[PDB]
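S.K.: This is the structure, below, for whatever I ask next.
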Amino acid sequence: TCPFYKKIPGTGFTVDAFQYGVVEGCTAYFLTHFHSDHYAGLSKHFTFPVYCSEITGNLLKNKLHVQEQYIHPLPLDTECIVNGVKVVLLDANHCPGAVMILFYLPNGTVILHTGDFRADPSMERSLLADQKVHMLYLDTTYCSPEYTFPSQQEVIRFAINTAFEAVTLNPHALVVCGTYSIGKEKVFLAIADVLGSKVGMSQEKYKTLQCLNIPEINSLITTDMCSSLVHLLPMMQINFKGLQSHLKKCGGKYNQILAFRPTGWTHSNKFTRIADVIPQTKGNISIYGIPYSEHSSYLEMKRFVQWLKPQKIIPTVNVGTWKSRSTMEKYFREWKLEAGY
Ligand code: NI
């Protein structure tokens, strides 16, 4: 049954709640983004209205075959009326098509549901600046002070410089990048751009990227692996056995692999700087784990919440254990006493 933190009081609405059957009283099902733990349950047999971004709507139609008559895409940064209630979708700085949702309840309460997000100071100048928010349904994935990681720009600078150095020393080196969901496309696109190559990938992954409204995409990606020297593979193949096997498939065109795994956080973060990251190597294969996050760091999350000053916080991540729930509640109170709301 549907947990409370997925239901929006005073409405017929749920958020990211497609795996519980027909939810009692739900007139509209919102989907924040196209990641499997959030869309789990959707398919071509779904017959209720789905509210989402244009990009998420492209993926529901093409990848899951949801019928068009049930897909309701909304433009961003625009006041819209859904079943009698004003809503706005805001960019969540997560994966492509990911949104936060502002609900303006008939009784005067305002609720922000962040979906999955990476907080940024630019959000302080969106439509959030313009009224009070009473209740915040918060992506708490990294809500603990140990979770530090660099900016996305520092991480991409590292990746581009590493790849261009390796391939210029050895023009017969192949670069491979792992993936298992949408998001983090900057990693492989930035590396292919510095090398003067398109990115090569499977038909299934190419289809997925063609749903994303990325400018000039036909110029950046391809299904012809033979023409490309940056390949995308499933994340599960980014290990020495999977990579040796891939190199065999390339018919002696290459003699070395440099591979990237864009992880979220890994405890190498608590000691080591981005400058200092080193790979795991076996023979002519090197694998770099790089800390490219699409969720808030602890400090980014804290700045957002202290700026927004909500009256009540509802976590949506790490809610399964009493120890986690107690830890998060303690940081919420610290933040509130430090800032004075
Ligand atoms: Ni996500």
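We number chain A the way Swiss-Prot does; in order, the residues shown are 700-1040.
Structure method, as recorded: X-ray crystallography, 1.4 Å.
For all residues, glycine too, the Cβ spot is worked out from N, Cα and C.
Just lifted these from Swiss-Prot, have a look:
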MUTAGEN   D838 to N  Impaired nuclear focus formation, reduced interaction with PIAS and increased sensitivity to cisplatin
MUTAGEN   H994 to A  Impaired nuclear focus formation, reduced interaction with PIAS and increased sensitivity to cisplatin
S.K.: Cα of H994 (mutagenesis position) to Cα of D838 (mutagenesis position): how many Å, rounded?
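M.R.: Here the two Cα atoms are 8 Å apart.
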S.K.: Sort out the sequence-distant neighbours of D838 (mutagenesis position) for me: same chain, 6+ apart, CB within less than 8 Å of its CB, listed by position.
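M.R.: When sequence neighbours closer than 6 are ignored, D838 (mutagenesis position) has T813, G814, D815, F816, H994, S995, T1015, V1016 within Cβ distance under 8 Å.
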